[PDB]
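Chemist: Input: one structure, supplied below.
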Amino acid sequence: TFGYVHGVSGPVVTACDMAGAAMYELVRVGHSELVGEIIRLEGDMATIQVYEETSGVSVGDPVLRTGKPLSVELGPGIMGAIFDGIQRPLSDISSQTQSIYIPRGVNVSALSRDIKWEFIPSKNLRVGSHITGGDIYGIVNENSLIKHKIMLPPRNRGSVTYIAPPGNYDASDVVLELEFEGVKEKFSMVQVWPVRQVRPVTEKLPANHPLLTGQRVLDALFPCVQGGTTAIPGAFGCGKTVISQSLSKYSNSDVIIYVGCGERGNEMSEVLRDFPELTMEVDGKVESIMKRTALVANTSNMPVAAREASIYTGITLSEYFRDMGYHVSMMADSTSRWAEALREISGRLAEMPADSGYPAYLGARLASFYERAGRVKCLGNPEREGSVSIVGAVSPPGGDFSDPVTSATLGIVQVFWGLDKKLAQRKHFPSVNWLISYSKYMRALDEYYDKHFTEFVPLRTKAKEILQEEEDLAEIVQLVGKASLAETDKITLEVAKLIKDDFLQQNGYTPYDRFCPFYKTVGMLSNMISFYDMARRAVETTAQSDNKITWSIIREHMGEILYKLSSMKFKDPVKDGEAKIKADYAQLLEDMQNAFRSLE
Amino acid sequence: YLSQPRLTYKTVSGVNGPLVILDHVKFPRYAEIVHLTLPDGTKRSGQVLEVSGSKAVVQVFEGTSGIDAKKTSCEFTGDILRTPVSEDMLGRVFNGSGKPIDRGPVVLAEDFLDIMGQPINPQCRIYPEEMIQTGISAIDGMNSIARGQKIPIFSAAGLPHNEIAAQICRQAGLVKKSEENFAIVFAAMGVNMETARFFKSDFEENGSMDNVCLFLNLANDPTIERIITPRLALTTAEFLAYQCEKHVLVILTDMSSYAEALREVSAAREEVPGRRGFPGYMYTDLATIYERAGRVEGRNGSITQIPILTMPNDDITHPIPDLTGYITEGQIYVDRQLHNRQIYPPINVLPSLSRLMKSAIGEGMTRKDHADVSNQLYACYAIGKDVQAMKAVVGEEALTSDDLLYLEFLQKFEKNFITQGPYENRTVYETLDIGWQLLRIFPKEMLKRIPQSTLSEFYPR
Amino acid sequence: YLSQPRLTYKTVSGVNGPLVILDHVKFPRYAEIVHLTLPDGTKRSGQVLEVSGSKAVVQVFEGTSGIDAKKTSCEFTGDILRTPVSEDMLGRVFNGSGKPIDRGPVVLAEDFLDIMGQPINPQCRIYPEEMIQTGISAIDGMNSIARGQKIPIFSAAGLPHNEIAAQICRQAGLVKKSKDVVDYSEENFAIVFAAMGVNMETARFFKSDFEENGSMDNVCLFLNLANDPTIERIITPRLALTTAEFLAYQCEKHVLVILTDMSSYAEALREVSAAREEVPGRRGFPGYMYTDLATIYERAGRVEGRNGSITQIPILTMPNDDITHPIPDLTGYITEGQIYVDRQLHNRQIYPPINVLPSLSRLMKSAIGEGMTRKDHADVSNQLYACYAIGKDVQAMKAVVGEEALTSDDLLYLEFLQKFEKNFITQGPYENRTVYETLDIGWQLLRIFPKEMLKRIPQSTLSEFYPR
């Protein structure tokens, strides 16, 4: 434990002269107790890699031996706080120090250690009853919304020797204890779990439910799936955290875990403003997003290893809240920043540059990251079910999809959505290209969409072929001159224009467009497709025989009904009842029938 | 046989990346398998690589993490990696290393075999002649495959090569028509959960689970096991081919991930690189994998092999596809342009290649003029692409008549020959009839490659 | 605090290149400052690079030459580098090492601080809330600078970026005078300027110009000529940033730090790395250049509860005018926004040659607004940009379409182009334009057309401003 504090070629610094101790474990160095990482072993000499600065550290400095490797604390009160890459509660640190800068070696637990919490035991098992790991043995109400379930970790079983009564207990208190065959062990409300490994589950299950998004665009065309994996481009001026806001408010998820690398205090303060601004009437009462979500972020000037550990601690937290029977969504944004972080790590390992300095095992880490996702039946007596989604924000260099990370990730995710500066510069909102976006989950969601609604699948298919066909005929209408062509093609492009202008765009500030219920999306799309079908029937019938019905005839004989089409969005479903809107849609359909009948 | 007891050790001179170095070892043997007991009681394994003096080096398979010098124990066995093989393994599931996944018991073995196998003697090699019916016209008709071949399939990220592979498995057989079948061994090299579910369900569907041995290594498993899994599966195939006289088909998937894992393990030792940083000897290693296939004199079984690999960034000069193109004797080159047009099965033919066709076909095999149809169809396809590239600039006015004929041929051939469907399985003679139907479009005085005789006896109808 | 006597060694186990290896040192520590005394009596400073048991290594700042084995003293300090910060440093001029050079006295230190600085808590960041004026009409009107934004200025070898920097220095300030000059008199603004990797002519020019402008009472100046030791190149920025920090957060002021020629910083850092025997990274530059530039740039912004701010305007040159060179690439990634200068515009004898077409900004939307400025800013900027882009592409069209087929409105677009490049961009080295003058000239240039063509301006402001 003697700090043979060698001289260095970076913030890394090593030591030696210590007994046998396993690697990938973190040790504290010097009297200020800077954290570091064991890498190499050689006899009684172990290389270490510190995170913070290496200034001033002297040889012979004490090297605090540790008993655990890098691990996150887990327990109640996580939601609403803010953490760095090594799990430090920055709000509590700022309160404690009354200082502006981060101090060195702030050795304070992440969660509270003096605030008691109400606790409801199982009330069905006694002292001595056999229990195994993963089983829920207590509940606690963190706040008005969510109750932090409590369960045993894996790799623990035995005959209970103490059951706490219901009441109020602090973190350090022993709420549980159990005698294994030979020994016993005490458990508190706080569990420490290694970062670089995956919790067990009963079994992984297929994805069979669609993710709820506030906007009908990208929710009816390129549907993301609960428990899915996707990627979204991200650049200034178009919107990246706009998706964060939309998912955080209008989604069926039970928690949001946001991960940040190289971000400003803007996004933190703005989502803090979203906490009392973007509030939901879940129980008929506006309620802050702070009670649900959690944030873990860092800045560029923090140590590199912290930047790397950020994404893993984020994954771990997402898994931990998933284990409690919920529906997590994790926005692992700034993925290219994590790529640069990995390049940085490899810069001080004498590794062979696979491509542009990227270490060899970049692909392995990419796969191991995106793998930890999907629906699972959880391991434990309650038999609950949940899932995790991931949203990796790809940030290419100016629109070049050539970096190994970009291509490697685009062949792993299944949903990818467009974002182009041109559409945002066109005043077209939301900026979704629709020609570089796709979704490979369509075979999976067919079952769900068939059971519940039974028409939506034909509607989306027909929409897709019509859109691609319009993009094809753009060239021919360029050739001719956009003033002469067949009537059937005219009506086709006109329905394309109608869907583009009234359905594939959504005002984020209009009260009735602040959220778009899916039944309304279905009704809108179905009524539109019916209008186009009727117009096609009439125009073709009169084109083949005589009295050809031109687009002028349809504009003047149905123009007020076209105003009705474009005004179908003026519904305000938040107050107006669903039956009222359904009746309006059906009545408009009957009016459409009357107009087409009198058209011929 | 060997009654010598197995020594255990406590010497760990030091760790450095994925390696573990031992000292004071009494007579180490190169490439001998070793078990490791960590402080927590969980278990691992490894294989010796470099030996010098009393020092030795050990590659850990499960990834090195949590190794303490004073508390770990390194047991030695004293022989090369050796695996159990048995006929009844068919109808089971295993992970990368060979341990069961399907809630079953370990394989009571009919014999122990060398993981690396050993080279077959070229003199006693019966050259493959018998033809396989795939059904897909892009193979039967353009790049036919005889049993014993080792042709790969080239794809790209986000392309439906999995569907093609599954269909190939479903409809394999013999063109010349007791009921023969296949015994298929399948190994996965870092596929995602979705792929595993798809393949497992597909094999469940057609009732073929009774005759498929599975080897599954998702991305969760430590990368080093990906080096061993292929050779293990291939050894099982060789056993079933020459000790049970069965006919076997092998499907290794995503060997690109295998190449990545090879790069990862090589970087630890600091070997000399090659193009794009891969090891120089990576060529010989891929040769050690691929070649083990074909038919041998005095037997009845045979090994066919269909590896699958993705092409990073569609760059064909990339070392992995190039060295595959050197070792194996063909390629398929799944296209993405057709996939963008929503066509099934989207397979390019212009760069596909099949070296065994020169003896696969002929009189008494398929039809008299099978080669001629192939040559002429390819030539028309090539000139059609050239004419399209020419039309992209000159304009419709500059087109002569034969350009129009070539362009309509291109369109018709693409919508007819290539497009088959998820389960349509054409007979070979149907495919030749269709090919002649496409050839008849041109007047007889332009089909240069076909001989005059075949044109006289077949073209007018 | 420290009370022990210092040590000194006469041990030299060897020398090599810019380093000096010794041994038998008691309990050495990394980053410890070391003095040296040669046989001929010269004094030189240095720093500790490597430490291993009783072996030590010291990189001599002033450059190694004529260091004997047996006749060489080497005193140790036992502390890392510490800056003597002080408010009174304004009006002074220093060298890279911090020794004054203007015939003045050693700084009577008011407080000692760590040169490296400390990371600022992201929790205590405050978003910018108001703009500033740099004195350049082209920059303020078209591309706002908030309080705490980090806007670089890409240039190339052979352009007059230094003159632009001097102009920005002698005219930077605030525009709180919107309401009244009486409340504007409360001025708490200062500038710290770090000339680094600069040749002699430009150093003298800077000193003379700064002294001529008469506002040296609020300017700190740091000079590092290209003669001085290469290591002092990568110590000048740290001193400048520590001073800016101490002024910003201990005097509640509004400081504006301007860094020059970051390419020379990169080159000096490269040389330090190569001397330190480390393995090269991409393009020969070290791998952790990203982290280093991050720890330099990230020291700015605003702090909650402190009335003060730090704004950064680094400058750098692009080798071969290559936009994908690593230095500008990383600088763009870390920072927010970018401003260009274009060879052609300088080659049109237009000063300052500021090419607004590829110039962007990141906080312009929130830097400006009602109150802190007029209500007629953002629309004016959009209209000027749209008009100018139309005019330029339209000149490209008339180049081949012929001037005879042009409409009269086309001549109006050309008139807008020529007048915009004649008056708005061209200002002259001393024409101190304010923001309000800039918007006045903008409206005057917009007056050429009717409001009907001006389709980016809302009708509500058209009824007010257009008929002037």
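Following Swiss-Prot, chain A shows residues 17-616, kept in their order.
Quick check of the header: electron microscopy, 4.4 Å.
Any Cβ shown, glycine's included, is placed from N, Cα and C.
Below are the features listed in Swiss-Prot for this protein:
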BINDING   A:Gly250, A:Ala251, A:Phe252, A:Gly253, A:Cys254, A:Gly255, A:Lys256, A:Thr257  ATP binding site
MUTAGEN   A:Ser384 to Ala  Significant loss in AMPK-mediated phosphorylation
MUTAGEN   A:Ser411 to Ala  Reduces the interaction with CRYAB and MTOR
Chemist: For A:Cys254 (ATP binding site), write down the residues of its own chain that are at least 6 apart in sequence and whose Cβ falls under 8 Å from its Cβ; none is a fine answer.
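Modeler: When sequence neighbours closer than 6 are ignored, A:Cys254 (ATP binding site) has A:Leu435, A:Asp436, A:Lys437, A:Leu439, A:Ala440, A:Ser447 within Cβ distance under 8 Å.
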Chemist: In terms of Cβ proximity below 8 Å, which recorded positions out of A:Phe252, A:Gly253, A:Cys254, A:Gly255, A:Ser384, A:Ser411 neighbour chain B?
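Modeler: Near chain B, the qualifying recorded positions are A:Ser384.
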Chemist: Drop a 10 Å sphere on every Cβ of the binding-site residues A:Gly250, A:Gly253, A:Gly255 and tell me which sphere holds the fewest other Cβ atoms.
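Modeler: So among A:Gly250, A:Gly253, A:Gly255, the binding-site residues given, the one with the fewest Cβ atoms within 10 Å is A:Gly253.
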Chemist: Note down the number of other Cβ atoms within 10 Å of the Cβ of A:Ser384 (mutagenesis position), including every protein chain shown.
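Modeler: Its Cβ has 19 other Cβ atoms within 10 Å.
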Chemist: Below 8 Å between Cβ atoms and chain C: which of A:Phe252, A:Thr257, A:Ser384 make it? I'm asking about the recorded positions.
Modeler: A:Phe252
Chemist: Write out, in the order they occur in the sequence, the residues of the chain not among A:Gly250, A:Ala251, A:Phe252, A:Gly253, A:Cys254, A:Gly255, A:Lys256, A:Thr257 that have a C-beta within 8 Å of the mean position of the C-beta atoms of the recorded ATP site.
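Modeler: Filtered neighbour residues, in order: A:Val258, A:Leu435.
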Chemist: Roughly how many angstrom lie between the C-alpha atoms of A:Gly250 (ATP binding site) and A:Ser411 (mutagenesis position)?
Modeler: 5
Chemist: What residues, ordered by sequence, lie under 8 A Cβ-to-Cβ from A:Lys256 (ATP binding site) and sit at least six positions away in the same chain?
Modeler: A:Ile248, A:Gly250, A:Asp349, A:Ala409
Chemist: Expressed to the nearest Å, what is the distance separating A:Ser384 (mutagenesis position) and A:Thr257 (ATP binding site) at their Cα atoms?
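Modeler: Distance between the two Cα atoms comes out at 25 Å.
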Chemist: Whole-number Å distance between the CA of A:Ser411 (mutagenesis position) and the CA of A:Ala251 (ATP binding site)?
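Modeler: Just about 6 Å between their Cα atoms.
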Chemist: Sort out the sequence-distant neighbours of A:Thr257 (ATP binding site) for me: same chain, 6+ apart, CB within less than 8 Å of its CB, listed by position.
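Modeler: Listed in sequence order, they are A:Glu283, A:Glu286, A:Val287, A:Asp349.
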Chemist: Counting across all protein chains shown, how many other Cβ atoms sit within 10 Å of the Cβ of A:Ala251 (ATP binding site)?
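Modeler: Result for A:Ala251 (ATP binding site): 17 neighbouring Cβ atoms inside 10 Å.
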Chemist: Check the recorded positions A:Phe252, A:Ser411 for other C-beta atoms within 10 angstroms of each C-beta and report the one with the most.
Modeler: A:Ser411
